[PDB]
Every structure is written in C-alpha cells, then in structure tokens.
There are 2 protein chains.
Amino acid sequence: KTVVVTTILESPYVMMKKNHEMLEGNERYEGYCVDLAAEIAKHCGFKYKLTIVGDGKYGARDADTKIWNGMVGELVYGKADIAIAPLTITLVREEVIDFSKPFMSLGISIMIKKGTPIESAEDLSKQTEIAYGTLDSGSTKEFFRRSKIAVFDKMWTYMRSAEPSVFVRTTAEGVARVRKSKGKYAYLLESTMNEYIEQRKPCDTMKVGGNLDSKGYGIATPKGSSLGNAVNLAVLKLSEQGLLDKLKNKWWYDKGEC
Amino acid sequence: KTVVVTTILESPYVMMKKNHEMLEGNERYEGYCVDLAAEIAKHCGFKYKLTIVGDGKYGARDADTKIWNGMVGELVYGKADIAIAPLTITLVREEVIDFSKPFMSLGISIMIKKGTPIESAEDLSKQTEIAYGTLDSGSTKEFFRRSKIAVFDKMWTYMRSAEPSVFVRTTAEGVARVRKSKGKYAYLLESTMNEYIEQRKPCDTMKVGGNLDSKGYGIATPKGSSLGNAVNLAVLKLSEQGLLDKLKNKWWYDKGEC
Ligand SMILES: C[C@H]1Nc2ccc(Cl)cc2S(=O)(=O)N1
Ligand SMILES: C[C@H]1Nc2ccc(Cl)cc2S(=O)(=O)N1
Ligand SMILES: N[C@@H](CCC(=O)O)C(=O)O
Ligand SMILES: N[C@@H](CCC(=O)O)C(=O)O
Ligand SMILES: [Zn+2]
Ligand SMILES: [Zn+2]
Ligand SMILES: [Zn+2]
C-alpha cells in the first residue's frame with residue numbers, strides 16, 4: 001500500500017520545482033521536507049505519494065463545531081496517513097494526533113521591513129503606528145490567544161480586534177504584506193521561515209529580536225498508527241547521522257542570495 | 001502507589017540543599033529537575049520519591065555483558081518508575097525506554113579555559129598540544145564513538161587512544177581539569193552544563209564555537225509504562241505556559257555570578 005503523505009506549500013519545505021508540469025508525481029516537488037519524506041520512506045520501507053493539503057492550512061479546531069482543519073484534520077479524519085511538513089508540536093494537537101521527536105527547532109519571531117523602528121515584541125505592544133499579525137489556523141496565532149505574559153496578551157488584545165484584519169491566510173501573504181507596506185506592517189512567524197526569507201531577494205526583510213518561545217516541528221501520524229514507532233526511530237537515526245543538519249544547510253544557507 | 005523517581009547529582013539540575021542533613025525525603029534536594037519533578041507530579045496527580053542513581057551514571061550498555069548501567073539501567077531493570085534528569089534523548093535509549101518530548105535543548109559543545117587558542121572542533125582535531133576528552137557512560141562519548149563525520153571520527157580516534165585517559169567520570173571532574181590545566185585541556189560536554197559553568201566563579205572558562213549537534217533532554221519511563229502519556233502532555237503544557245523557560249532562567253542566569 002502506498003502511504004498518503006499530507007504536506008503544505010511552504011518555502012523551503014515544499015516548493016513546486018521550476019520544471020515541474022513536465023515531471024510526474026513526487027518529482028514535481030523539492031525542498032527540505034521533500035528530501036526528508038524520501039529518507040523517512042527509505043528507512044521505514046514504504047512507498048508514498050506527496051499530496052498538498054486541500055485547504056492549505058496547518059490545522060486548528062473550530063471553536064463552535066470542534067472540527068479540525070488543515071493537515072491536522074487530514075490525519076484526524078483519515079484523509080492522510082502521515083504529515084511531513086513544518087508542523088508545530090503543540091499540546092492541543094498532541095491530544096488528537098501523534099508527533100515524532102522534533103526534526104527541527106524554531107521559535108516565534110518578528111519579521112520587519114528593513115529600517116522599521118522596532119527591536120522587540122515589547123516595542124510592537126507599546127505603539128500603534130505599526131500594525132502586526134500572524135497566520136490563521138496555525139500555532140503562532142494560538143500562542144498569542146493563550147498567552148498570559150503581559151506583553152503577549154496586550155499584543156493579542158490588539159490583533160484580534162484590529163481593522164482591517166491583521167491576520168493572513170498564508171505565510172507568503174504575510175511576507176508580501178511586510179514588503180509592500182512601507183514599514184507599517186510587521187509579521188509574527190516562526191524563526192525558520194523568517195531566516196529563510198531574510199536570505200532571499202529582494203533582501204528587504206529582517207528578523208528582529210530573539211525568539212518568543214522555543215519548540216519544534218514533528219512528523220505527525222493518526223493516533224495509534226502503525227507507522228508511528230518506525231517514523232520516530234527513523235527521525236532519531238537521521239538526526240544522529242547528521243542528515244538533518246545537512247538538509248538544513250542545503251535549503252537555508254547554501255541557498256542564500258543576500 | 002508512590003512513584004520512584006531516579007535522578008542524578010548534577011548542578012544545577014539536582015543538588016543537595018545546604019541543610020539537607022536536617023531535612024526529610026524530597027526536601028533534601030534543590031534544582032531545576034527538583035522543581036520540574038514537583039510540577040510534573042502535581043499535573044499528573046501522583047506522589048513521588050526522588051532517589052539518586054546508585055552508580056552516578058546516565059546510562060550506557062556494556063559492550064560485552066549487554067547490561068545497562070546508570071539511570072537507564074534503573075528504568076530497564078525496574079528499580080525506578082521514571083527518570084527526571086538531564087537525560088539525553090538518543091536512538092539506542094529510545095529502543096529500550098520511552099522519552100517525553102524534550103523539556104530542554106542542548107548540543108555537544110566545547111569548554112576551554114579562557115584564552116585557549118581553539119575556536120572549533122576542527123581546530124581541536126588539527127592539533128595535539130591541547131588534549132581533550134568527554135564524560136564516561138554518556139551520550140557525548142557515544143556520539144564520538146559512533147560518528148562518521150570526518151572531524152568527529154578523527155577526534156574519537158585520538159581520544160580513545162590518548163594516555164593518560166582524557167575521559168572523566170563526572171562533569172565536575174571535567175571542569176576542574178580544564179581549570180587546572182592552564183589551557184592544555186579542553187572539555188567536550190553538553191551546552192547546558194557548559195553555559196551554567198560559564199556563569200559561576202571563578203569565571204575562567206567559556207563555551208567556544210557552535211554546537212556539534214542538536215538534541216534535547218526528555219523525561220524517561222520504562223517501555224509501555226502507564227505514566228508515559230500523562231508525563232508527555234504535562235511537559236508540553238508547562239512548556240507552552242512558559243514554565244520551562246522560567247526555570248532555566250532561575251537556575252542558570254538569575255543566579256549568575258559572572
Ligand atoms: C516541550 C517541547 N520543547 C521543545 C523545545 C525545543 C525543541 Cl527543538 C522541541 C521541543 S518539543 O518537542 O516541542 N517539546
Ligand atoms: C531528532 C532529535 N532532534 C532534536 C532537536 C532539538 C531538540 Cl531541543 C530536541 C531534539 S530530539 O528530541 O533529540 N529529537
Ligand atoms: N508551523 C505552524 C504554522 C506557521 C505559524 O503558525 O506561524 C503550525 O504548525 O501551525
Ligand atoms: N546528558 C548526557 C550526559 C552528559 C554528557 O554525556 O555529556 C546523557 O544523558 O548521557
Ligand atoms: Zn539515510
Ligand atoms: Zn466555525
Ligand atoms: Zn503547575
């Protein structure tokens with residue numbers, strides 16, 4: 001049986017190659033997670049098919065319906081057998097799906113347009129001239145929603161009520177917003193994605209401040225899956241062989257443009 | 001039933017209180033892991049007893065006997081129900097015990113006496129004047145023994161054959177050797193312990209270079225233990241509420257002496 005892998009279009013994790021449409025199936029894609037899926041499949045001994053998540057979201061549970069969307073929903077409702085993506089390990093998710101040990105570390109960070117007079121989250125909260133937001137249906141938004149830290153709850157109170165909306169449907173939308181907004185929009189996103197974008201043309205963005213928290217991405221499977229154990233061990237193996245570090249250098253820093 | 005917790009005397013994770021002789025049970029100890037154990041037990045709803053590991057080791061499997069020693073041993077052989085300690089998540093351990101998601105990140109790092117002419121593992125490997133070693137029966141030694149990376153295998157070949165021995169039985173022994181050796185000994189140990197020592201008088205050592213790897217400590221339980229699930233969720237919860245960061249600050253940097 002071929003394993004259905006859910007993932008998401010997110011640079012440099014999963015990207016359509018420049019040549020694609022002349023290629024077929026898995027070959028259409030490239031990136032850290034595409035390479036990772038390959039090794040994971042190799043060491044676990046399964047064939048697989050990469051599919052881009054239908055609704056284009058990471059995964060959150062609807063307040064009223066209690067229905068999960070995104071890649072999380074795909075696993076929960078049996079539409080996919082495994083997710084291999086920049087998917088954040090969190091408590092509410094670990095309650096409904098299984099995560100491997102983390103394959104990559106990250107924290108919530110701030111992206112600004114170069115020159116923006118912001119140095120920290122504290123800076124954002126103490127002012128109103130520069131607007132800021134996060135991705136919808138992801139862990140960063142939930143982070144601010146649930147934070148008791150004074151600075152972060154202040155930020156959340158502002159964001160949830162802002163007008164026009166400060167939330168974005170995709171990471172690319174957030175980044176495009178920062179770039180087009182003359183320094184009047186800052187974007188809250190994970191450090192991994194922030195650092196990648198910083199080293200890409202037009203080289204007009206910048207990560208400011210330290211990370212707001214510390215967590216990791218994990219490969220996820222439906223609760224009680226038979227793939228769970230093998231995937232976890234494979235991740236540990238790849239980490240100890242240095243393959244994960246290798247992949248990271250290949251996709252972040254070998255690919256620098258600035 | 002009272003949960004038997006195995007841990008290890010290692011600053012600032014677990015230390016004897018100054019007046020420990022006049023105190024009882026769990027009250028004899030203080031430190032990061034003592035604080036963490038209390039929270040874990042509170043959130044999981046069990047009573048517990050802290051016990052220091054008999055042989056003072058973290059855990060390695062004898063090449064010949066195939067017997068596990070240290071904390072891993074206590075778990076494998078049923079002397080303890082859970083280990084809460086700076087116990088590194090590794091593949092060979094994951095095969096015989098279970099680990100929660102990591103509560104703290106670290107990587108192997110280099111400790112030098114200030115002014116030592118070393119900037120990297122590569123630097124260490126290309127020279128002989130400065131000796132270097134690691135702790136016995138731990139993940140750091142196993143990392144070098146197993147590594148295929150040119151630089152790390154080269155270091156291992158030197159270390160395994162060096163005389164007198166470059167290996168030490170305790171972290172404190174390592175640090176003292178760095179301090180006593182006027183620059184001629186470098187010590188390979190986890191970044192967390194390295195960062196801690198850096199902040200203690202006499203302030204004569206420092207961490208140089210980037211980390212050689214990236215991993216974390218996890219709370220360990222015997223394979224198929226009923227505690228596994230609740231402990232994992234507890235770590236994520238405390239992580240997300242910011243407690244882990246607060247504890248690190250308390251024991252590392254708030255008490256800073258340098
Ligand atoms: C408790 C939580 N903490 C951390 C910290 C760092 C990294 Cl890279 C991974 C994790 S996690 O797997 O999400 N577990
Ligand atoms: C695969 C391995 N990678 C990493 C990376 C960072 C941190 Cl803090 C923890 C881990 S781990 O739990 O050992 N899993
Ligand atoms: N990695 C996040 C998506 C990006 C974000 O939330 O900032 C998640 O798994 O939900
Ligand atoms: N944390 C390590 C011990 C310290 C070291 O090996 O440097 C372990 O679990 O084995
Ligand atoms: Zn491989
Ligand atoms: Zn709804
Ligand atoms: Zn608590």
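Residue numbers in this text run from 1 along the chain shown.
Note: Cβ is positioned from N, Cα and C throughout, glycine not excepted.
Per Swiss-Prot, the features are:
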type    : residues                                    : note
BINDING : B:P86, B:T88, B:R93, B:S139, B:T140, B:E190 : L-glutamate binding site
MUTAGEN : B:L91 to Y (Swiss-Prot position 504)        : Promotes dimerization. Strongly reduced desensitization
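In sequence order, B:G59, B:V72, B:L87, B:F99, B:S139, B:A220 make up the list of same-chain residues 6 or more apart from B:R93 (L-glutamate binding site) whose Cβ falls under 8 Å from its Cβ.
Reduced to three states, the DSSP call for B:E190 (L-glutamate binding site) is strand. You'll find the Cα of B:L91 (mutagenesis position) roughly 17 Å from the Cα of B:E190 (L-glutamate binding site). Less than 8 angstroms from a Cβ of chain A: among the recorded positions B:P86, B:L91, B:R93, B:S139, B:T140, B:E190, that describes B:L91. The 10 Å shell around the Cβ of B:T140 (L-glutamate binding site) contains 21 further Cβ atoms across the protein chains shown. Take the mean position of the Cβ atoms of B:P86, B:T88, B:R93, B:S139, B:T140, B:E190, the recorded L-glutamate site; other residues of that chain with a Cβ within 8 Å of it are B:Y58, B:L87, B:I89, B:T90, B:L106, B:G138, B:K215, B:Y217. According to DSSP, B:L91 (mutagenesis position) is assigned to a helical segment. Taking a C-beta cut-off of under 8 angstroms and a sequence separation of 6 or more, B:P86 (L-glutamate binding site) has the following same-chain neighbours: B:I8, B:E10, B:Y13, B:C33, B:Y58, B:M104, B:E190, B:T192, B:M193, B:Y217. Secondary structure at B:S139 (L-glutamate binding site), as computed by DSSP, is helix. Across the annotated binding residues for L-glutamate (B:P86, B:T88, B:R93, B:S139, B:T140, B:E190), the two most widely spaced Cα atoms sit 17 Å apart.
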